Amino acid sequence: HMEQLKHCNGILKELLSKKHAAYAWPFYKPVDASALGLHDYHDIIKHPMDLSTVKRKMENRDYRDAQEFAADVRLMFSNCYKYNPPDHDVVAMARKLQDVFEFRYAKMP
Ligand SMILES: CCNC(=O)c1cc2c(-c3cc(C(C)(C)O)ccc3Oc3c(C)cc(F)cc3C)cn(C)c(=O)c2[nH]1
């Protein structure tokens, strides 16, 4: 649906907005596993995902509906919960950004 993909663009703009920048910044671009020295990142995480990829796919018209967009946003959060130990800062940041996503996605007209 054309209407819900327009609402999804709104959610994405909100996730990228300066208001959430303190906990949203680790999700803006792909995890730079080389620069961070995370040698096992692409062994554990088979399907990496981040907000720039979500934005490129939306511009490309890769999502058929809102459900396909949500699956990618949740993949991004799940990768973070799968890779990291529950005590890491990035996990707490993921939880905070997901609460923003889940709320806006639920309130979708
Ligand atoms: C089990 C160990 N896990 C990690 O080392 C780990 C690092 C990362 C990063 C991440 C990505 C980048 C850049 C922009 C270079 O891509 C920069 C820093 C990042 O993380 C940190 C954050 C958020 C705060 C810190 F004080 C320190 C670090 C390292 C993102 N995501 C989603 C992760 O899931 C992840 N896990």
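These residue numbers are counts, starting from 1, taken along the chain as shown.
According to its header, this structure was worked out by X-ray crystallography, 2.4 Å.
Yeah, the Cβs are placed from backbone N, Cα and C, and that goes for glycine too.
Pulled from Swiss-Prot, these are the features on record:
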MUTAGEN   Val31 to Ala (Swiss-Prot position 376)  Abolished binding to histone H4 acetylated at 'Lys-12' (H4K12ac)
MUTAGEN   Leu36 to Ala (Swiss-Prot position 381)  Reduced binding to histone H4 acetylated at 'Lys-12' (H4K12ac)
MUTAGEN   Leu38 to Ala (Swiss-Prot position 383)  Reduced binding to histone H4 acetylated at 'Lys-12' (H4K12ac)
MUTAGEN   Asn84 to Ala (Swiss-Prot position 429)  Abolished binding to histone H4 acetylated at 'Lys-12' (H4K12ac)
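Positions of Swiss-Prot features highlighted on the structure.
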| residue | record | CB count, 10 Å |
| --- | --- | --- |
| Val31 | mutagenesis position | 21 |
| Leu36 | mutagenesis position | 9 |
| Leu38 | mutagenesis position | 15 |
| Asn84 | mutagenesis position | 15 |
Pairwise Cα distance for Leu36 (mutagenesis position)/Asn84 (mutagenesis position) [Å, integer]: 13
Rounded distance in angstrom between the Cα atoms of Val31 (mutagenesis position) and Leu38 (mutagenesis position): 9
Rounded Cα-Cα span from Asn84 (mutagenesis position) to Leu38 (mutagenesis position), Å: 11
